[PDB]
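Note sheet for the following structure.
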Amino acid sequence: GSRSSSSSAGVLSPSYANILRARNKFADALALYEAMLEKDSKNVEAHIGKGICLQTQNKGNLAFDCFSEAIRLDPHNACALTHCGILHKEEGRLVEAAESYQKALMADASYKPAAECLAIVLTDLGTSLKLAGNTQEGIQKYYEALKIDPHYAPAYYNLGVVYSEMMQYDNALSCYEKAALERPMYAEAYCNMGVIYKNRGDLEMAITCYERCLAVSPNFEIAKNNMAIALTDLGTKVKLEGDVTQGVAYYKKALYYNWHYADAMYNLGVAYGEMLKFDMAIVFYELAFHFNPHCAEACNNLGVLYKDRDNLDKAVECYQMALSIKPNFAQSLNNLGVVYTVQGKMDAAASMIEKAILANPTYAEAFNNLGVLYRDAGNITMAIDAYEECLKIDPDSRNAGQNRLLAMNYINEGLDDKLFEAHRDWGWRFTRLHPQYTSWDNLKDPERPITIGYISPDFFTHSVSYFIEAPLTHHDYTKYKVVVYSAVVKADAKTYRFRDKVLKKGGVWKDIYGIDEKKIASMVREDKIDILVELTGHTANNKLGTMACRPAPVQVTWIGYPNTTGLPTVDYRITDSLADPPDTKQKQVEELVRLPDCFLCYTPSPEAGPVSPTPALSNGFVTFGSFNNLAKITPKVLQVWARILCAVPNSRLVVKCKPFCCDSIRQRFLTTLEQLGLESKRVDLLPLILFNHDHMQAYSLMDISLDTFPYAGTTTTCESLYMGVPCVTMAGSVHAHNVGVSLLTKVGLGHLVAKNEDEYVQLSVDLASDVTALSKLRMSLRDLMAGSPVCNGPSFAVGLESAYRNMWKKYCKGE
Amino acid sequence: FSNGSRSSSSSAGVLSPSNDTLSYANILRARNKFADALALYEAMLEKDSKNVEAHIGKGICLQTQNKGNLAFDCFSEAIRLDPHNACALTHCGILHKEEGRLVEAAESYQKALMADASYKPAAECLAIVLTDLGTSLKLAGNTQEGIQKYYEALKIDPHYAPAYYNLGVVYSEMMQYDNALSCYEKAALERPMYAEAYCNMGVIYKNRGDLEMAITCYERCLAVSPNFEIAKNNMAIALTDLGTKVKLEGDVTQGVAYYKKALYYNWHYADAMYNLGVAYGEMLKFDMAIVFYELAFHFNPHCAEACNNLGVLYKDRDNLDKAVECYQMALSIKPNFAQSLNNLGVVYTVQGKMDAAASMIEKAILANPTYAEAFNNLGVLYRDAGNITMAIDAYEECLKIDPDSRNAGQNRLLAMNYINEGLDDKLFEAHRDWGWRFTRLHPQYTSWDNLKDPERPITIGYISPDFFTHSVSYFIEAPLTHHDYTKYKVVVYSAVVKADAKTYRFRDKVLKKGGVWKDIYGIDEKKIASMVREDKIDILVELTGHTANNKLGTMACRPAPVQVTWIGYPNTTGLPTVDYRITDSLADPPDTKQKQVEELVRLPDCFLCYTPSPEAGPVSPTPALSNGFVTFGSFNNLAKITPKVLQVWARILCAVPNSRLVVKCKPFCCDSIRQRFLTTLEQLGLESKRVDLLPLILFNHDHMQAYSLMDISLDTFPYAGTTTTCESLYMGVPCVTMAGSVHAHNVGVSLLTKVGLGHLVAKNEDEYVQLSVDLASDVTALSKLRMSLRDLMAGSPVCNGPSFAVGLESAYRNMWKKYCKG
Ligand SMILES: Nc1nc2c(ncn2[C@@H]2O[C@H](COP(=O)(O)OP(=O)(O)O)[C@@H](O)[C@H]2O)c(=O)[nH]1
């Protein structure tokens, strides 16, 4: 059997001090209680009143005495029972406290003070359980507290931290949401909600949870840092979707919450650099690296920005600090190698780039820079290899693609068509990557004044300048106007001297540096360009992408590159009947326009200096020499030069090249000559010198210059003939081989043109034979060809401008 | 004839004489092929032991192989066989210099030049060694002897730059900066890549005031050496100084540009960072300015100005805990810093720590005895604490320092209404003197292009910052909801600094009725004035008086031809540009002796219209039935509770026994001012157990409901409550007011009379006290009153806007009447 009970009702409950108490009149109300107890020692309300007063005074031992006196007079008093529990909790008797709360609620279930106090102590019992690992027994103790008081927020919040610790993030959320509903001023709940929303991949909602958290506590540092982190991550997310400025805005806000968050510094350096604001980007990077000494990315990007400023010393130091943090950081190894390539430290540059490639085996630009390095040291086969390996990785790489076509000219003697096919194959693949204009508004009238355009990056002191100063000066702007599209990366006195000249005669000058080739293409239509002539070919910083769109009705290539462009968009190429004879078996994608006499016209800088005495008179021997690229001096050229120097007794050879500062290049260049018979004390490998005056006064040490093949010199022979030193050249089957033919011949020294090796050799030693004839030839040369058609501008412009107007006349009909 | 040496006649020597191995060896030597050349030289010497050029070539080759004393042994045979070979003598002098025998080097250099005066190598090396001797003598203090050694090298080689540079160095430390400049200019002309000369030139130009010249000198220096660190730091210092100079000429933008470029040269130059925070704060870009200040204080922990300006920016964010932290570190670095002392005291004032606030502000006044705004903040402290006479004393102290201080002058006039009874005319004179001063500083518009038709459609401008949950809002809601907008189109100029739900609600209603709402927060009052003229405003009505964020400066320009003041301030404005003032026949009787600057426009019924809170709550029963005692009290400003009010209330609390007082004010959050009020009241005969000082309850609904605690409210005098008595009436709590001489003393008269309860309008103290104890006797009658007051006042003219509206717009066109007539 089971026990059951019927309940009887008791006697009907009978029909200043505490009002002062509610208004915090502790001392006055206390006195009335003390008086009340001496008038009647069994009034429980007086005992409870004094106990609350004494509890304010921190006299807890006395309060437990009188609260117990109240329960012993009148048990089932919710107030007295609840207060004895409050004392039991503050003393540390938590379970005895909850017992007193429970018998209070039995007395009066409506007495919410006991419900709230009980929920608090049960929550504390549950969180003590959680730390002891009894999590499930703790979770239950939480839910009991919520049954007693469903509005106690700490129970919801403590439920959320285990539901997150047990990785039930949805459950942890709903606990935190109701914690925030029962207490809108719960920062910790809002902050922990933001952390979950962040880790789950919605930072916008994480950020609005952090916003609500810091609205309650602006100095909640943990949430402050998490706010910066979330704001930086969302800045990066918005930046990659194309909105750079809003990403920058988020980055700066992230710094408001955390002014030393390095990740926002670095990302602001990246975004400002992309905005071309490099001066400020440098500051952000230094600040990032200051706060984060492990941010090797900031050191790298600083090195890049300082290399674009030509501060190579500081660029090295930045790369060094990057590589001291991440030794296998592929960018900094490559970037350091690029700097060393420029400084001439060839061995170190190769080591740097080789390590960059080991780090990133598909670092295509690293392979292209390696080919650049090999070509600079005059190793064309290996340079082409490094370009071909880059092209295996990126078949559309603009850099290696053009650098490979250019490199192949240094060794192509043109007995097949593989060179022309390589150019043509490149032109097809390149033109498909470029939208082409299929109609042109230009008014078709043959004898209209023509505005012709020259696009080139070489309007500074550069090889092309000496041959593009003659037209700019002696062009007739009245009926052949010129519009110069200058892509000069670093201008100099020559650029402004050109510019001010061009502007004075009535032509246009547009700086196109940093401008995409597609906008340049549409500028060409704005300027109504009739003749668009590019002067770079596949040499560095060319603008062939502009040509690939065909902005002008007619396009020509000239001066810059000794071959075809391979572009079907170009129609013409300006040569002469000697550099490209009419029987040339070399294929070229453009139609060849052969100008009267020479296709070039040299203009010498008047600060060259006078023709200096022939050294053979003061030295007792004849010195041969060349000032061409190391890349042009093939091993078959050293063979021929060694025959020449084995023919002339005690003669000497001198060559000046940039890589000759590095002695690994100089020593190996010597070794190849000593196994070739020529010993070291007869050969002088001079390093590059920086002054132009000193350069053309460095022909003082040379009696005869020897041209290169299959890539013959163009400016170097023109400069040599200007300083009195004659040049024996060799003809060939391709254009790059016969430039020396046309130059020497139209100057008047065609008898110094050789058709083969043996003639080349015999001509050179024949010329070293009579030293007095040398001395007279030296003085005759400068004025011989200053009055030739090689140095006379106005003569050239007529035939060129007549070619331009025939160009125009063909187009007009529809050729 | 005892005499000195005679003149010497010189004869010429034997004629100079009229190759291949010597030429080969010399070219090998010229191209650094030294070991090969040495072989050929040695062969020349065994063929001819006296070949002097082979001796010289051998010595040069051997010297490059670090065999020095053997090279000396070749050069010495060279000088023995040929004593007039300049080349040999110079190589001996070169060796002498390399071996530290600096005197024997100049010895052989001079000997070589005696041999050949045109031998340039001898001149060049001798110039080098002589300047080295000169700098050595300068290090040894023989300054003048060093200067002549420089000029000696300049005589032999006038193209040797280091002589010019070192001359400029000594000239600089001798403070001949013009001589130093010309020396460096020549040094740069002889050597254009002489960076140190450009750097030192910039230092002179900077120290002489010409920054713009200095930065170009540093530019030419760093174009040669981009990594010249002290030239970089000097460039940042100059750029920051020049950015500050041009920022004080008004061009803040490029002043910022100079600061940023300085950071490119020195990324941790704290001075540029702090100045960027100053400029970016002036541009209102407070978030970025915080980062600049934190970076400045990070790189310069001794920059207390960064901590000060940081605290100010976080205080305007209400992050007082962080503001305090900022101010305390600024005082960690500069304990005497007046701004941070004052600012920390401002924060303490807002928090309620009245005496820490007073001590701080006093320390600021010690640091700067003319700190006008510190005196003003002292008065604000005293006014908040309720000590009006000291608040006025603080304002008057500031006005001695700055007679045109706006905060002080307007706070002084407003504070005088709390205590002024109005027997004299000194209050009106103080207002009139302020208006004369204030109009002397605001240019007036003398022409008004507004069309002159008396019954034309006209626009009424309301300009107030109180269009938010503010006392004034409860009285301006009525004209906004009930206005014609047809011939009386209203235009609001809201200067609300922190909008809330009521502001959005007001902006909605005015736009739906057909008016315009223009937020003028932060816009200059003179720009506000011409904005009043753009919007064709015909009658400008200001609602703020001398209370906070008033726009009386706009009014002082007189942008509109007719100007009014209303609601906000219980007195005249003092401005002669304001033409009229809206009041009523009870608050301002026709027989009043209180003098104004504007013409009084008395209106029918009350001059105010109360639109009450929608969610106020219901009326609560009178608590006297539950308590057993009657409760008195007031929810008015502590400032309004003058000590004279306290004495009157004291004898009220003495007449009704076992009754209590309750007063709810913000300054009672500070327990010290709390019980200072109590001890004052105890000496007045009413001890602390019968008084209750309630801190402000920041929730509106709970504040309205707090009237449950009190049976009868007691108006203040001479400044009588305006919202509070309206509020208390709407909660059924009756309020007895006392009338007086001035308008602030008779607001409660107009309110109560026109609400329907003129029997609670006292006429003196004895009236006031006995009417209160009259209603403190019949508790049942009080139960009748509490549930009736609500519906009568809603029916009173005090709460019905449309009737109020036509009365207002009648007076409005009645002023547009006189404007056209002339
Ligand atoms: N939220 C809130 N507002 C209050 C409280 N006490 C007063 N106010 C507001 O402050 C205004 C009273 O300002 P006061 O200067 O005393 O008005 P006046 O003395 O009648 O001219 C009223 O409009 C109330 O809305 C409070 O305890 N809580």
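Residue numbering in chain B adheres to Swiss-Prot, whereby the residues present occupy positions 20-37, 44-847 in order.
Note that Cβ sites are derived from N, Cα and C of the backbone, with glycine treated the same way.
Here is what Swiss-Prot records for this protein:
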type	residues	note
MUTAGEN	B:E567 to K	In spy-15; Abolishes O-fucosyltransferase activity
MUTAGEN	B:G593 to S	In spy-3; induces a constitutive induction of GA signal. Abolishes O-fucosyltransferase activity
MUTAGEN	B:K665 to M	In spy-19; Abolishes O-fucosyltransferase activity
MUTAGEN	B:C845 to Y	In spy-5; induces a constitutive induction of GA signal
Q: Calculate the distance in Å between the alpha carbons (Cα) of B:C845 (mutagenesis position) and B:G593 (mutagenesis position), and round it to a whole number.
A: 28
(Q) Give me the CA-CA distance between B:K665 (mutagenesis position) and B:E567 (mutagenesis position), in Å, as a whole number. (A) 24
(Q) Among all protein chains shown, how many Cβ atoms are found within 10 Å of the Cβ of B:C845 (mutagenesis position), not counting that one? (A) 14
Q.
Just to be sure I understand the packing, how many Cβ atoms besides its own are within 10 Å of the Cβ of B:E567 (mutagenesis position)?
A. 25
(Q) Quick check on the gap: how many Å separate the Cα of B:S37 from the Cα of B:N44, given the 6 unmodelled residues in between? (A) 12
Q: Provide, as an integer number of angstrom, the distance between the C-alpha atoms of B:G593 (mutagenesis position) and B:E567 (mutagenesis position).
A: 8
Q: State the count of C-beta atoms found within 10 angstroms of the C-beta of B:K665 (mutagenesis position), not counting that atom itself.
A: 23
Q.
On the three-state reduction of DSSP, what should I expect for B:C845 (mutagenesis position)?
A. helix
Q | DSSP state at B:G593 (mutagenesis position), helix/strand/coil | A | coil
Q: Specify the count of other C-beta atoms within 10 Å of the C-beta of B:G593 (mutagenesis position).
A: 23
**Q.** B:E567 (mutagenesis position) - helix vs strand vs coil (DSSP)
**A.** strand
